[PDB]
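Novice: The structure follows.
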Amino acid sequence: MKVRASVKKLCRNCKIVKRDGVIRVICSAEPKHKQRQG
Amino acid sequence: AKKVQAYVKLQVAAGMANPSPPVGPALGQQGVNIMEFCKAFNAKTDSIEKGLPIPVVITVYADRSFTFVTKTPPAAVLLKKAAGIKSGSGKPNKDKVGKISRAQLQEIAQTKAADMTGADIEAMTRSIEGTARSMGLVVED
Amino acid sequence: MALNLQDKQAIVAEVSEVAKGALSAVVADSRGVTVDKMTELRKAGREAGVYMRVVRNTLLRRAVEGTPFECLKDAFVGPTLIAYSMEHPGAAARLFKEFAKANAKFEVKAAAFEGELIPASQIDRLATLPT
Amino acid sequence: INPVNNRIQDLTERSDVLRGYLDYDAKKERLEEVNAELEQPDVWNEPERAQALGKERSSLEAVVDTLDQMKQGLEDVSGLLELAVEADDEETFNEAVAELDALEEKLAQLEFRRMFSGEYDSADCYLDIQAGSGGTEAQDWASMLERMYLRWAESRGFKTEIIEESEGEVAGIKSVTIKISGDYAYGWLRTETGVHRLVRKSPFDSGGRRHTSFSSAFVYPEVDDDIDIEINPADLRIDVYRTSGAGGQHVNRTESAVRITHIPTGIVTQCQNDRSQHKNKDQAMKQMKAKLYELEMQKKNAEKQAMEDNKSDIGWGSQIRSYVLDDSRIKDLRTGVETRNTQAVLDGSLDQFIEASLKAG
RNA sequence: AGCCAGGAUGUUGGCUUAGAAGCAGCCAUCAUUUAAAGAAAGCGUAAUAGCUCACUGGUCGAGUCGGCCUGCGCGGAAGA
Ligand SMILES: [Mg+2]
Ligand SMILES: [Mg+2]
Ligand SMILES: [Mg+2]
Ligand SMILES: [Mg+2]
Ligand SMILES: [Zn+2]
């Protein structure tokens, strides 16, 4: 999980979600793309 | 019980003999008899040709017994025997090859369709003409 | 498919294959296996002709729209995926039998096998092959 | 008999040295031992071993598989025209012409192996020749060994440029520095490092007796364009502190002094000369730029000193050729090539002293 | 958009005839079997093997999708 002010879909499986209003990127393939904040 | 489950398509260069040193541990993935194939490799080339790469199709059934399916030699080497050239693609404007006549290509087309299937073999005849064109080789009538 | 031009092209080509053919042998075989498509598509080009192509565009307003000219009972072959196959080179010849031998060669299914024509009707398994 | 067929026996002359040196039977027999080593299922657990071997088997190919086919063509190329000259078949006469190019290009495939030894073979090189003490006779022979290679470099097509020079007090020279220019300059002269030996009746001494004088000819390319200071600020920790304090309230408040500590190495570079932090920064960056590059010049000399340590222990094995002109005989003591043609040697007949010297070396 | 099938043919395709064989720098973009398949989107293994997407059909069956011009917000935003 990386903390960057700018988040983007790194891969196809990379989806977008606004958990608790805090933008975050989760993946079901490579658990290396998990992102937060943005 | 098993017929086609251990499917493999292999056989780099048929021009040499004794597959044991280079490709021996390929069939050694499952423990296949080396000489039974080495004889069958040499009982395949001596009847037809022993000077160019030809691919094989093997499938080992249950008790470590396998059936053989020879395959037609690839056009990259079949037209390296037909045209007899050491040129090739990679450089269309730096290294291209000369032309091949249509009937000589048809002689190949007779041989390719005799080792393959298809709805219209004349349709697959034109398919090779695109392959040689992608290898830097011109082909004509 | 872009629009009608390509859409009617799928229709018009199928339209020409109805008028001169006679048989209606169908299969719902989902598994278009590599060897099997190199068998059943070779057999037509080995026995009948290259008119027989895969098409499972079985929709009641799509393939029926490709055959409103002859044998309107082809409409009731409107449901779920089914491969239509007419027969031009010899009307109602033995295209059915060897195709059904594929069913004995593990052709997965054939939903509601009926021998649609040459009874001009259903269920009859086409024992008589007028070759 | 035939200049075509004798040429085949001359390709044989070039082949037999390579046959005897690398031992093409044992070099071949080494392959079948490593075939069984490589043909193995448990070689995947050592992929670095198989990657080191997967090309090692191919290194054995271009040596063995070239010579294995080369012995077959010796009777084949000779036997083709032998049957063509009987029937006078003019096409078969011309068929064996390209057959002469069949094994020669294969011999040229081994010419790659001949020049395989080296990483700066095609580079331009220097020809530094230092003279031993020997009185004036050694001073003269340095000049005699200068023109020995100066005539040869122009006899082959290489550009000869004389950079430095040092003449003799009485006669001859002392230490000349020739820069051979052109491609494959360092490649051919790589087997020329080492002392040369002269035995002749000296004409400089009044009662002239046989002097055994020596001369050394060290070669080196000296061609580079890569100099790395590594002034990349990902390194170079900067530490700022205040000075000792003599200018009252101001210099004790201003953090003027600066230290430059290298991250990988650890050498510190402090500077507190001027009064501004901006001014002491550039001076401390300058001194760090000096002390880091001068560390690189010592590692250049450390590897150079260890290089000489494999050469200083040789001693009486640094002799290359013995020019005994009293009985007109040349002795390449390295390999064992004896020649009785000293008048032709000074013309630059060292091609026999390279083909035997370089392929075996 | 999902759930069901295929995802091929020569082709282990010419590197320079050590190894990327739909996958490092290799080249170039072929023709057929066709509902449908790029000599290729990713992972992977010296290499392969193997699993999905491209694209296309069946199916429960309606609107849906991608940008642009803009008002007002969101994250970026940590100091005694
Ligand atoms: Mg929370
Ligand atoms: Mg969606
Ligand atoms: Mg804002
Ligand atoms: Mg906030
Ligand atoms: Zn992802």
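Quick note: numbers on chain D are straight from Swiss-Prot, i.e. 4-364, in order.
Method on record in the header is electron microscopy, 3.2 Å.
For all residues, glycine too, the Cβ spot is worked out from N, Cα and C.
Here the residue is the original one, while Swiss-Prot reports the published mutagenesis D:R200 to C with the comment About 50% ribosome rescue activity with ArfA, initial rate. According to Swiss-Prot, the mutagenesis experiment D:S205 to C carries this note: About 50% ribosome rescue activity with ArfA, initial rate. Listed in Swiss-Prot is the mutagenesis experiment D:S205 to P, annotated as follows: No longer forms a detectable complex with TnaC-stalled 70S ribosomes. According to Swiss-Prot, the mutagenesis experiment D:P206 to T carries this note: No effect on ArfA rescue of stalled ribosomes. According to Swiss-Prot, the mutagenesis experiment D:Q252 to E carries the annotation: Loss of methylation. No longer allows ArfA to rescue stalled ribosomes. Among the mutagenesis entries in Swiss-Prot is D:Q252 to A, noted as: No change in complex formation with TnaC-stalled 70S ribosomes. Under the heading of natural variants, Swiss-Prot lists D:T246 to A and annotates it as follows: In strain: BL21 and MRE-600; increased termination efficiency.
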Novice: Measure from the Cα of D:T246 (variant position) to the Cα of every one of the mutagenesis positions D:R200, D:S205, D:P206, D:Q252, then give the nearest.
Specialist: D:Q252
Novice: Near D:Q252 (mutagenesis position), how many other Cβ atoms are within 10 Å of its Cβ?
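Specialist: Its Cβ shell of radius 10 Å holds 8 other Cβ atoms.
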Novice: Going by C-alpha positions, which of the mutagenesis positions (D:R200, D:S205, D:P206) is nearest D:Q252 (mutagenesis position)?
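Specialist: Nearest by Cα distance to D:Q252 (mutagenesis position): D:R200.
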Novice: Just to confirm: which same-chain residues, 6+ apart in sequence, have a Cβ under 8 Å from the Cβ of D:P206 (mutagenesis position)?
Specialist: none
Novice: Pick from D:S205, D:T246: which of these recorded positions has the biggest number of other Cβ atoms within 10 Å of its Cβ?
Specialist: D:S205
Novice: Which three-state DSSP class does D:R200 (mutagenesis position) fall into?
Specialist: strand
Novice: List, in sequence order, the same-chain residues at least six positions removed whose CB sits under 8 Å from that of D:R200 (mutagenesis position)?
Specialist: D:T215, D:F217, D:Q322, D:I323, D:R324, D:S325, D:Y326, D:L336
